[PDB]
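K.L.:
Questions regarding the structure given below will be posed in turn.
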Amino acid sequence: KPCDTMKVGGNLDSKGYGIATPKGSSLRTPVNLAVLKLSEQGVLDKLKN
Amino acid sequence: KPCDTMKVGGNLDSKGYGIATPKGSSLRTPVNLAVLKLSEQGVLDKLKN
Amino acid sequence: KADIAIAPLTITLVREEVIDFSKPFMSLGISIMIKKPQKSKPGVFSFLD
Amino acid sequence: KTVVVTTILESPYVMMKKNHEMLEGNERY
């Protein structure tokens, strides 16, 4: 609300949001795999909805 | 010509065209890097225009 | 039969499972193409419009 | 050795040159 704005036209580009870690972080591999697990189990679609 | 068609509305989705190689091809890495080089130097916009 | 495809080939999940794709060289989306809306012939009783 | 490129006749990505019958290999497109 107040529902007074609107998205017009197509997207100007295509990209994605990612979980970021410091270059060389130890967490990089587990968090990349977790995002793919949450993607594959439908969690990301449920959370956007 | 004959300029009798028209694109209407925004795009239904967002995606991209990619250079494809057989799974495990030796050319995969050099061609991925070349596409990024041609992207970053503006070659891909010049060619579309 | 081929070593590489350089074409408007869309990066899709089902294709990426069997072949490799470079990062995108072109961004795009599905769209609608229509025959243009030419001017209509004036109908009888169009003097009331 | 020579990389075989598969592509599609889809304008304006790949098109037959007006004089393709007089040209050879990659020069036809």
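Numbers in chain C track Swiss-Prot; the residues on display, in order, are 492-540.
According to its header, the structure was obtained by electron microscopy, 3.0 Å.
Cβ coordinates are placed from backbone N, Cα and C, and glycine is handled just like the others.
According to Swiss-Prot, the mutagenesis experiment C:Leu504 to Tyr carries the annotation: Promotes dimerization. Strongly reduced desensitization.
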K.L.:
Three states by DSSP: which one describes C:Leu504 (mutagenesis position)?
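P.N.:
DSSP assigns C:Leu504 (mutagenesis position) to helix.
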K.L.:
Just jot down the residues in the same chain as C:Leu504 (mutagenesis position), at least 6 apart in sequence, with C-beta under 8 A of its C-beta; none if empty.
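P.N.:
Result: none.
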